[PDB]
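S.K.: Structure in structure tokens, see below.
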Amino acid sequence: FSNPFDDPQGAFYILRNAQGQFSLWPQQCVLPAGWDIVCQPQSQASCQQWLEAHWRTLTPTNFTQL
Amino acid sequence: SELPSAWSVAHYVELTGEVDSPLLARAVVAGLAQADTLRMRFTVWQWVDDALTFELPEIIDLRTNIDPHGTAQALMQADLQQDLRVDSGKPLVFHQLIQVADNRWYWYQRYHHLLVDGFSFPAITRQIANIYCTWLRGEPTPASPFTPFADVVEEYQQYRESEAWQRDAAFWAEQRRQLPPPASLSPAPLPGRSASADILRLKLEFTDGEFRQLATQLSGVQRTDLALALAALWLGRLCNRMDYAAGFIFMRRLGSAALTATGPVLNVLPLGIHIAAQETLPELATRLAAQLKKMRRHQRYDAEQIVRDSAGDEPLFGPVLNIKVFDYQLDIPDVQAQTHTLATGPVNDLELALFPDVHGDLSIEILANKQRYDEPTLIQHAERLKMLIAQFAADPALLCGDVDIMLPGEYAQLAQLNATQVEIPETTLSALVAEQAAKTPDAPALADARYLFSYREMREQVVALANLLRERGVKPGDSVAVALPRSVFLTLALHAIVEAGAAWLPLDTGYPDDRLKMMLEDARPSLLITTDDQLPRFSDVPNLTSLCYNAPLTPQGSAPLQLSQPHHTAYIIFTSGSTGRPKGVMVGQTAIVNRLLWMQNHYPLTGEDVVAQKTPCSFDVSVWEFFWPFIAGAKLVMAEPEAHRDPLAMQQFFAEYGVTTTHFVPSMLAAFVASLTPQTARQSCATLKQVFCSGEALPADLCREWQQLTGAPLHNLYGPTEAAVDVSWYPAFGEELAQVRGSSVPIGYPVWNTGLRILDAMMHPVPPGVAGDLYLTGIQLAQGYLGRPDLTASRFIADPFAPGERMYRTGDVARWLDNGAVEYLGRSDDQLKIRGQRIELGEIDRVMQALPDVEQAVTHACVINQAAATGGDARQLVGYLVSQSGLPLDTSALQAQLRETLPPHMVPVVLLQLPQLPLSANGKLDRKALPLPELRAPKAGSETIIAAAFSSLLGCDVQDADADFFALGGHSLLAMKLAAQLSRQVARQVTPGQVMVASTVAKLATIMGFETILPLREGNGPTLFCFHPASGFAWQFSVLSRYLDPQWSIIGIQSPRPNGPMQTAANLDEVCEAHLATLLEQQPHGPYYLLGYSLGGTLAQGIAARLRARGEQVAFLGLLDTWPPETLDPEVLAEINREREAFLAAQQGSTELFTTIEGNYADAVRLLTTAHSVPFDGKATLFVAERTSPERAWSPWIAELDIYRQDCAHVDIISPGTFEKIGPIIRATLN
Ligand SMILES: *P(=O)(O)OCC(C)(C)[C@@H](O)C(=O)NCCC(=O)NCCS[C@@H](CS(=O)(=O)NC[C@H]1O[C@@H](n2cnc3c(N)ncnc32)[C@H](O)[C@@H]1O)[C@@H](N)CO
Ligand SMILES: [Cl-]
């Protein structure tokens, strides 16, 4: 409804920038510049399962250095 | 039904050539007489009177006028701007014939709108011309081509009784079922009808040749269906609505029946238009053309019929798309005929006709309401269509969702609004606070009711605690949870955590233990800072180190530790998640530094400003309350706990410290203004120099009501937690407030190094005034969600306008205003903002669907009672349950279970069980069918006044106790008016927080240490002992603490009842040596610091000498207007009576068990009659009231007397205003 990211039936790329940050991108939109495609379009819960296993540097003790 | 509108259609045929004028006029009467529909008559009744006649048109000769054309227009306008009668048999037809030249004629024609329409009037003009031409050949008058009015009426009754009807009815019944809501190119609401028949006509020919090239690439596409596909896309894109209802011109009569009819014929019917973003222009042109074909098989159906089976409510459609062309051609021998249109009729919104010519080019005709549109903004929209077409002529494989409808001058205006680049230093919070502390080390910085720190003193305590945190294993990059009451040590703790290079995690102790443990298991902080009282709650939390911080530490220098780095996390604020579990927002160090440096640049603070700390630490608004005053030199003052909920306690708090800067939530500002009178508004809010509102939509009417009371500048700020406090700003006072047209103050312009986007579903920008999805870019974005990469990648998305950068998805719907400011419009998700509290309805539903035997559960926000809708946000959380077994659920016991999981504000106030969840034909849960909750030991005799107070505010008679204040429609804003109303009806004070913990008639009706030792302020270093006066309580020494060095402890000792030193002593030396037991045990060896006042003065001067029998030294002995007992005596009983009068007047008349107070005075009088002053050779300090011989009267009982003068009485020498001068003297003497 309304926002294309709130669509539970939508498919989403998983993108990654130079700083190792991950962004979902809806399949129906033109891909943004500066981001690499990591995963092909998956489900809302499939993206949730991939992100929880490949992006675990998201704690305040991980921003302690760089 | 009702007599119709009386607006007419007007046109003139411009004839060029030799015209037989008195013959053509005679041909008009002959033509009009043939059509018996033009003899229609209204009298309510509507019928045809064939006894009506037509008069010859009056011929007018303007060839000898100074301006033949201009005068001819005025003539036709003078008849057109007159209201037609519709009454009488007066035929509603009028023709003219104005002669402009020898060869040029203006043939004016006017008809009532119920006689002809835009399609049928050329039939009458052509028949009059046929009669005219036929006579010019010498032939008789031609027959009547029109069918009589009787035959067209039976034609309609032939219909409506057939199977085509009911079949057409079933089609347009299902059409309005899936008919989307209408759209409009105007930001104004859409009215049902429209008054003015004077409209705005606009004709535009596109000579760029782009449409010609578009149709030559789409050869198989019909040009009318292609042009219509363009308009359908053009309207949806400009309104940012892919589904909208439009109108379309059909015909109720077809074939010969339409060419023969006198009119009307046209039929405007609803048309649902869906714009699929992934489609190409041919596919949209195909589906749209195939959709009209199905509608044309039912176009004979009446348009006024769709309305009847559907006043001034919203209409069915907005824009009207016309693809038809009307034949105005006449053939008069050697005469050129050109029809010019004067009056088409009223338009409600916008009519758009498209004309692809024979050569392939494209012209459009725009008709618009003059109230909703103007000349230039239509040219601007029609320019967007010119580039719309051009982008498909370049690439016909372009998707309809990716087509660009924004002009080149609006991309530039967005490049100017986001030019917020400001170079800031690569610094941290600790470096900014240490910078200001070096500037003004002696200025006042932090103060509550028992403390006042200078900047140097504050940094000494912060570094002391930050070293203690390091000694307990807090390394840079860790989290520290904080569960502290609002005091100076709450502020110190946060600064100390940042000083150690760690991030702080604020905890609301009002949350249940199951949620705090869940929050602590997700953040996993290295240490928890709390008090000893809150400690037993965290015992069930495994692997968590505790630290009790409730007293100042020993200071060891103020040098900064330099452990903080800009890349570190500054703080973690938890919010509600739509999946059930809360989520933590980690805000970086650089993100909060930019927010504060802008705050100080845009709203400068100085050393005479007083910032208030009243926002609960859980809310990220407090973040700039804890640090912004310390990067500027201002003073930060701690409000009392539970005082942010009390407007009256807020008024006392503002006047007490002279607060200059504070924050408000619009619901609280509305409740604060409701408690204000102009007398109290200048007694508390007089020192306010600037006030900030955020968290909710700020009503402009409230700001004007706030500007009249105080005149203090008000500022609207907007931003989510993920964007470091606030992301935009807008003035809510002065000239900007008077120029606000909307209901709410705009959220404004971007702060430093911050951008705003407002995009559609395909991530393209939207033109001004059009609603879109609000996104945030810049240096102020959060690092992400703690432990939640799935949430981060979903809300912190890629930014297609800044390669590689990131962009936060707010979930807010917003639009651009003409001045560049952003206006908040609403949400796009199920997140609500109740009185400033961020609440996710998804979480509350997930917890209720986990309850025992619960099949379905729905949370809903509504106003239970309309008598409580006075100001602020009156919404309540109402939960609806469906049992899986069909058995009753006992909702009150389920409500108690929810309170052990959800925060108090997220717990529904009422739980109602439903047989079936009220779905609709869609299956999408109709929330308007959700039933609002309806409004036993009868009251009492004491709770009869409070039960009468509910009936006042709640507007409903409450007669039985255990009546929940909230379940009757009350809310925490109305509890402030409730507690303020009971405080006038009871001698005892009632705080709005007492209503919170116990909201019930009988439970609210049931609702300063009394021990030997009074712990006024427990510090670290030396202890100043204050002795009780004749009342037997050291309560009045509360105001001395703030004037002392924070290391000093202050322990007042007193005499309680029963079993008290004044009640049990026969001699005054029996009690004077009884306090030597309590004083010597806590300081077995001195030195000693003693203060007395009146009876406590002689009680200290006896101990000060009983200690000089020891053994230890007496460093400070202070006496507040004390006299030796050698000075029963009268007149001193009138003085100690004034001591009893003043002491009781400061208890607010609360309480009674306090016969102890007057009892102590009675046992004090009999104790003063056997008293005897002891030597004490040392030095003592005297404070004397000038308004009542202190030297010689004390001479042989204290060798040294330093003495100080104060203009007061013996009663007011202990007053808070007198300690304003006495206070600093004790501090200066004690060191
Ligand atoms: P009763 O038992 O209900 O008690 C009543 C009172 C008022 C005492 C109680 O409700 C209370 O203490 N309230 C204080 C609430 C508070 O301080 N809240 C923090 C403000 S919001 C915060 C971030 S947020 O994510 O929580 N909210 C962001 C969210 O809010 C909307 N919003 C913010 N600013 C807006 C403006 N100016 N106009 C319209 N909408 C605004 C947006 O939807 C946004 O997404 C802070 N960052 C806000 O400054
Ligand atoms: Cl809301």
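Just so you know, the numbers here start at 1 and follow the chain as drawn.
Every residue gets a Cβ built from N, Cα and C, even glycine.
Pulled these features from Swiss-Prot for this protein:
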ACT_SITE  B:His1210  active site, proton acceptor
MUTAGEN   B:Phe1033 to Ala (Swiss-Prot position 1077)  Retains 2% of activity
MUTAGEN   B:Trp1035 to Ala (Swiss-Prot position 1079)  Abolishes enterobactin production
MUTAGEN   B:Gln1036 to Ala (Swiss-Prot position 1080)  Retains 50% of activity
MUTAGEN   B:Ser1094 to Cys (Swiss-Prot position 1138)  1000-fold decrease in kcat. Releases both enterobactin an linear dimers (DHB-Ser)2
MUTAGEN   B:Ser1094 to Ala (Swiss-Prot position 1138)  No enterobactin synthase activity. This mutant holo-EntF is still able to adenylate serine and to autoacylate itself with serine
MUTAGEN   B:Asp1121 to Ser (Swiss-Prot position 1165)  200-fold decrease in kcat
MUTAGEN   B:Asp1121 to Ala (Swiss-Prot position 1165)  20-fold decrease in kcat
MUTAGEN   B:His1210 to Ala (Swiss-Prot position 1271)  10000-fold decrease in kcat. Releases only enterobactin, but accumulates both DHB-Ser-O-TE and (DHB-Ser)2-O-TE acyl enzyme intermediates
S.K.: I'd like to know which of the mutagenesis positions B:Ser1094, B:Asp1121, B:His1210 sit within 10 A of B:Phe1033 (mutagenesis position) at the Cα level.
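M.R.: None, since no candidate lies within 10 Å.
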S.K.: Rank aside, I only need the closest one: which of the mutagenesis positions B:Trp1035, B:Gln1036, B:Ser1094, B:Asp1121 has its C-alpha nearest to that of B:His1210 (mutagenesis position)?
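M.R.: So, of the listed mutagenesis positions, the one sitting closest to B:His1210 (mutagenesis position) is B:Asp1121.
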S.K.: When the Cα of B:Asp1121 (mutagenesis position) is compared with the Cα of each of the mutagenesis positions B:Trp1035, B:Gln1036, B:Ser1094, which one is closest?
M.R.: B:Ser1094
S.K.: To the nearest whole angstrom, state the Cα distance for the pair B:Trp1035 (mutagenesis position) and B:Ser1094 (mutagenesis position).
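M.R.: Just about 14 Å between their Cα atoms.
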S.K.: List the Cα distance (Å, whole number) between B:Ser1094 (mutagenesis position) and B:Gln1036 (mutagenesis position).
M.R.: 12
S.K.: Look up B:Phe1033 (mutagenesis position) in the DSSP assignment and report helix, strand or coil.
M.R.: coil
S.K.: Given a gap of 5 unmodelled residues from B:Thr1188 to B:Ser1189, what is the distance between their Cα atoms, rounded to a whole number of Å?
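M.R.: Result for this gap is 10 Å, Cα to Cα.
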S.K.: Between the mutagenesis positions B:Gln1036, B:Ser1094, where is the Cβ count within 10 Å the lowest?
M.R.: B:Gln1036
S.K.: Secondary structure at B:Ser1094 (mutagenesis position) (DSSP, helix/strand/coil)?
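M.R.: The residue in question, B:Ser1094 (mutagenesis position), is coil (DSSP, three-state).
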S.K.: Across the 6-residue unmodelled segment, how far is the Cα of B:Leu935 from the Cα of B:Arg936, in Å?
M.R.: 14
S.K.: Between B:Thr1151 and B:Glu1152 this deposited model leaves 2 residues unbuilt; compute the CA-CA distance across that break and give it in Å as an integer.
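M.R.: A straight Cα-Cα distance of 5 Å links the two sides of the gap.
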